[PDB]
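Each remark here refers to the structure printed beneath this line.
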Amino acid sequence: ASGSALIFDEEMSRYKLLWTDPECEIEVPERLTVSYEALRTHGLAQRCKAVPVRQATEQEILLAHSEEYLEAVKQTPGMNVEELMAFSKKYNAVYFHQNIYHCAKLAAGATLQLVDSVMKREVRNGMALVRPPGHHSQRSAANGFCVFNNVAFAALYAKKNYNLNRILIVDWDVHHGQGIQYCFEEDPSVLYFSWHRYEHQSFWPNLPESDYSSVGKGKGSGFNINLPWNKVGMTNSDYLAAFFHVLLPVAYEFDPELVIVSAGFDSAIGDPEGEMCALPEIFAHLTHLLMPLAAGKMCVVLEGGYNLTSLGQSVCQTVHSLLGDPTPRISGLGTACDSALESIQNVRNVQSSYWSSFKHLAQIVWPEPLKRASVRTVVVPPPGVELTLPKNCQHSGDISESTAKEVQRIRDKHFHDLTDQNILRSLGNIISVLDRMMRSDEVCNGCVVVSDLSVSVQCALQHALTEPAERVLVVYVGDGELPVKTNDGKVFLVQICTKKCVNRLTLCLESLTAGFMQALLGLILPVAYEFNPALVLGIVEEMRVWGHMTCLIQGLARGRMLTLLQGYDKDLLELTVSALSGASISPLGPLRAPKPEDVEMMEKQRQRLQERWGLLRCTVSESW
Ligand SMILES: NCc1ccc(C(=O)CS)cc1
Ligand SMILES: [K+]
Ligand SMILES: [K+]
Ligand SMILES: [Zn+2]
């Protein structure tokens with residue numbers, strides 16, 4: 001399954017507010033248009049399978065709503081403006097239009113088209129550009145610009161027609177989404193995460209059940225996860241701390257069969273409702289950070305987002321991320337704010353009785369986003385080995401004259417009496433691939449099989465730093481000290497081994513899968529995102545699903561990851577190439593809680609690196 005469905009129709013623009021109502025003045029049709037035009041201005045909609053919009057059937061509408069409310073809305077076509085005003089007065093923060101019933105059927109049917117397109121493997125992912133939104137809609141009431149609940153429709157549709165038992169809903173709209181919560185607060189098969197501007201219940205919808213204390217009800221306890229922002233101005237560090245330390249852990253432990261995103265973009269910088277300071281680029285990484293889930297099956301559904309500029313920019317970033325484009329580098333990442341650390345700590349503590357990973361011992365302008373390769377991956381197997389590579393993979397091996405001259409200079413300088421032609425050819429391949437991915441912009445990621453690790457890592461690291469590469473993240477797997485000076489600050493080392501530096505991170509992890517996953521989500525990825533490396537250098541030597549890591553690390557360094565594999569293993573070579581080429585990662589399965597010793601090691605590593613890498617902090621710092 002390959003492709004990125006984009007469901008949209010201009011008809012959902014043929015409804016608007018027909019009177020003066022400041023509560024709803026932000027929700028304009030222009031939104032939809034300025035989104036699609038944006039995707040058309042950057043060639044994204046053109047790279048998308050344009051699945052058509054349909055009307056949701058009455059039975060499908062009754063999946064999440066009562067017959068009384070459906071019949072009430074069914075008469076909104078056929079009301080004059082006075083009757084429309086009187087009807088809209090019956091509900092909270094919503095207006096009605098003669099075409100809004102039709103457009104709500106269209107939004108629900110478009111969400112259902114997205115779910116059908118993804119689940120039927122016609123596409124891998126997809127985004128729905130709908131209007132009106134849905135997450136505030138409830139069983140018998142329109143609410144917060146929502147008539148029908150599109151995402152609840154999607155989840156129930158996947159549960160019914162595709163017999164799914166685990167579906168993850170992620171609501172990164174700046175408002176709560178009481179509708180989705182109410183719809184699945186007791187259902188354990190639908191895990192609802194939602195972060196929202198709360199301000200200690202002073203912000204709309206002003207509900208006590210939008211607090212971190214709402215964890216579900218009965219069987220669904222632990223499957224409702226609210227993250228309340230009790231202050232505005234939440235930056236990218238806050239959102240990524242939320243992902244790394246709340247959403248992603250329970251998500252990968254949950255192993256959802258389908259991910260559905262309430263992609264409201266009022267959580268972006270410049271929006272007049274959220275008043276947050278998250279750059280649109282973040283919605284790339286968020287999207288990317290969820291893509292390894294559900295074998296990539298992600299159904300992004302538009303919700304809020306009312307600053308037209310940031311709306312278009314965040315839609316563009318989301319679609320770029322859906323199509324597998326190189327995620328944009330985020331700079332200036334650090335610790336989340338104290339209020340964010342408080343929210344994260346409270347939700348982790350309250351959810352710890354349900355997700356044992358969270359238990360703890362006793363104690364307005366912004367820069368425009370950059371434009372987001374011809375050959376995504378190049379593969380250098382052992383000389384004389386052929387493989388069946390994906391459509392975006394080249395065999396490379398075009399060693400030039402200047403490349404061989406540089407290799408001869410390196411050999412005469414540092415590695416005298418080394419006359420093996422095979423390792424020299426591999427070093428030339430490394431240099432060529434590095435030049436092609438760190439300058440030519442013709443390659444994103446790459447992978448080379450090498451035998452001599454000691455000289456190969458030296459060559460690769462020093463040539464990367466010789467090219468324009470400010471910082472480098474070396475993810476090494478195995479034991480033994482590698483020739484890596486981890487003191488100049490321009491290099492971070494993450495060593496997964498079996499058996500005292502602030503720039504290094506050693507991890508000596510059956511449940512090794514779960515422990516490694518929890519570490520990657522809560523330790524490796526935060527330090528990596530803060531470090532902001534210009535290149536990722538993967539090293540393996542000598543039973544490990546590292547494609548998840550190989551995919552999640554691709555968020556860093558604009559996707560530039562060079563893998564070095566000691567020894568030829570066709571299985572692992574194929575795994576690396578598939579993870580680099582942007583393919584769907586086979587799901588890791590439902591992860592149990594890691595062993596206590598591994599949890600102690602991870603907590604010790606976090607405490608050892610919190611003072612430098614504040615993005616590891618998932619708890620308020622205590623004054624000395
Ligand atoms: N003024 C009230 C209000 C209600 C809903 C919104 C949304 O953004 C729906 S997602 C914003 C403001
Ligand atoms: K939300
Ligand atoms: K739930
Ligand atoms: Zn919203």
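Counting begins at 1 with the first residue displayed.
Quick check of the header: X-ray crystallography, 2.8 Å.
Placed from the backbone N, Cα and C atoms, the Cβ positions cover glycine too.
Per Swiss-Prot, these features apply:
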| type | residues | note |
| --- | --- | --- |
| ACT_SITE | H136 | active site, proton donor/acceptor |
| BINDING | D173, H175, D266 | Zn(2+) binding site |
| MUTAGEN | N92 to A (Swiss-Prot position 93) | No effect on steady-state kinetic parameters |
| MUTAGEN | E273 to L (Swiss-Prot position 274) | Affects substrate specificity, diminishing N(8)-acetyl-spermidine deacetylase activity by 20-fold and enhancing acetyl-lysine deacetylase activity by about 100-fold |
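The Cβ of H175 (Zn(2+) binding site) lies under 8 Å from the Cβ of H135, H136, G144, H196, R197, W204, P205, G264, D266, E273, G304, each of which sits 6+ residues away along the same chain. Surrounding the centroid of the Cβ atoms of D173, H175, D266, where the record places Zn(2+), the chain contributes additional residues within 8 Å, namely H135, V174, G177, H196, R197, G264, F265, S267, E273, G274, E303, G304, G305. Residues from the recorded positions list (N92, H136, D173, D266) with a C-beta closer than 6 Å to any atom of ligand 2: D173.
Straight-line distance between the Cα atoms of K499 and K500 is 15 Å, even though 4 residues between them have no modelled coordinates. Taking Cβ-Cβ distances under 8 Å and a sequence separation of 6 or more, the neighbours of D173 (Zn(2+) binding site) in its chain are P133, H135, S194, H196, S262, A263, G264, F265, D266, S267, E303, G304, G305.
In the vicinity of ligand 4, defined as a Cβ distance under 6 Å, the following of the recorded positions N92, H136, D173 are placed: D173. In the deposited model, 2 residues go unmodelled between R372 and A373, whose Cα atoms sit 10 Å apart.
Neighbour counts were taken as the number of other C-beta atoms within 10 angstroms of each residue's C-beta; across the recorded positions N92, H136, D266, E273, the minimum falls on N92.
Flanking an unmodelled run of 3 residues, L509 and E510 have Cα atoms spaced 10 Å apart.
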